[PDB]
Amino acid sequence: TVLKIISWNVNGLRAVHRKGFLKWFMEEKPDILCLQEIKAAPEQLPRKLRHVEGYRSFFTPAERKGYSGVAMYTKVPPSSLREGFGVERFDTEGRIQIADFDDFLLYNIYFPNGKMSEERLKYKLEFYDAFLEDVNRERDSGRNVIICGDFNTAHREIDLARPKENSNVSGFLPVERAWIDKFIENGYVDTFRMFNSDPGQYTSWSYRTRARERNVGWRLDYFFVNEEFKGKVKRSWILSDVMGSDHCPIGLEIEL
Ligand SMILES: [Mg+2]
């Protein structure tokens, strides 16, 4: 039995709903759909967006209205979900949803954008630190883990169109790239790069005219698994053709 998981930063759930979300969801038919940037309390959602036939949905909004938020649609519900690392400043921004599926924990994370200020870059880097502590604790306790979402950092030069121009911009700073190195070194695998070693493979493009059309993008969205679990991963790909956000979805197929 194969399990298909999709991750997608939708840049506002109500917005992507106007741009073909439900039609796409019905075509792709994943077992689990992880979303970032819902920008809505579930009460603000139309019924047909809240309840999609065949799926249980779980929403983790931020405390701040119209900001951040993650969600998960799943055919089979998890035994429970955890919505934080146990650190207040990281747990109130609707960034963390960790679903316990028994065979694995699924971390659906919307990692912070560090571009707007030094304080928010510090927040991003400390969030990275808290995340690594959390996943390591779970992995060390014997859990297999799948981590998906918007990491807001491109790992290597291959992972964005303009590496030189962005080496002093959050998203491609040496310190952020070093954190991704450290994460992987701790025993996790960037699943896309198990299967695809090509350039030009991005998950995000500015809305600035022509950016997406010129493939001036960044790979910001990833599926990671712990090393012990990588043998179960069959596919990891980018759904580059799917419109409606400044990010496109990414996919993982596993067989347990
Ligand atoms: Mg956005």
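So for chain A, numbering is Swiss-Prot's, and the shown residues are 2-257, in order.
The backbone N, Cα and C atoms fix where each Cβ goes, and this holds for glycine too.
Taken straight from Swiss-Prot:
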ACT_SITE  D151  active site, proton donor/acceptor
BINDING   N12, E38  Mg(2+) 1 binding site
BINDING   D151, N153, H248  Mg(2+) 2 binding site
MUTAGEN   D151 to N  Loss of DNA uridine endonuclease and 3'-5' exonuclease activities. Has weak AP endonuclease activity
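Where Swiss-Prot records a feature, it is marked here on the structure.
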residue: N12; record: Mg(2+) 1 binding site; contacts (Cβ under 8 Å, 6+ apart): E38, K40, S246, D247, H248
residue: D151; record: mutagenesis position; contacts (Cβ under 8 Å, 6+ apart): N10, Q37, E38, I110, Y111, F112, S205, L221, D222, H248
residue: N153; record: Mg(2+) 2 binding site; contacts (Cβ under 8 Å, 6+ apart): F112, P113, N114, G115, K125, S171, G172, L221
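For ligand 1, the recorded positions lying close by, meaning a CB under 6 A from one of its atoms, are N12, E38; the full candidate list was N12, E38, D151, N153, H248. Looking only at the binding-site residues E38, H248, the densest Cβ neighbourhood within 10 Å occurs at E38. Apart from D151, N153, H248, the Mg(2+) 2 site neighbourhood in this chain, defined by C-beta within 8 angstroms of the site C-beta centre, holds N10, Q37, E38, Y111, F112, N114, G150, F152, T204, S205, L221, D222. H248 (Mg(2+) 2 binding site) falls within a strand segment according to DSSP.
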